[PDB]
Amino acid sequence: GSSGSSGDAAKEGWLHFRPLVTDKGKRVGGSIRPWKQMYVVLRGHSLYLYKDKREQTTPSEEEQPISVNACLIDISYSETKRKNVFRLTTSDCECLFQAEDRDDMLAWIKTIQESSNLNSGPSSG
């Protein structure tokens, strides 16, 4: 699916990004911030978040990009009042992602899981 779908991002849409931790050499007592709502865009193998949908062409503003090339998605536990939420863990850091409609959620999980996974698809012919 190349040279067709407009844009340069596999998928895009508003989602709640809740990181588990960013630092390692720091002893903190509790998460730094709760569920954050920022436009999340998937371009290639990196996740570019945005506090607003004013402009995508440009990179993030304050939140650094996260690599998903080797991440691990898993339907977040079914305990959080938040429904249709998938948990993603990148070799660099870990975070969460919520959705609106189940159908929509599944879409993301797939799209991403497809990017991270080996791109050894049939590119012959």
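Here, residue 1 is simply the first one shown, and the rest follow in order.
Per the header of the entry, the method used was solution NMR.
Cβ atoms here come from the backbone N, Cα and C positions, even for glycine.
Per Swiss-Prot, domain 'PH' is recorded for 8-117. What Swiss-Prot notes for the published mutagenesis of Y77 to A (Swiss-Prot position 1000) is this: Altered interaction with ARF1 and loss of association to membranes.
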Residues in the domain 'PH' (8-117) grouped by DSSP into helix, strand and remaining coil: 15 helix, 41 strand, 54 coil
Cβ packing number for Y77 (mutagenesis position), 10 Å threshold: 8
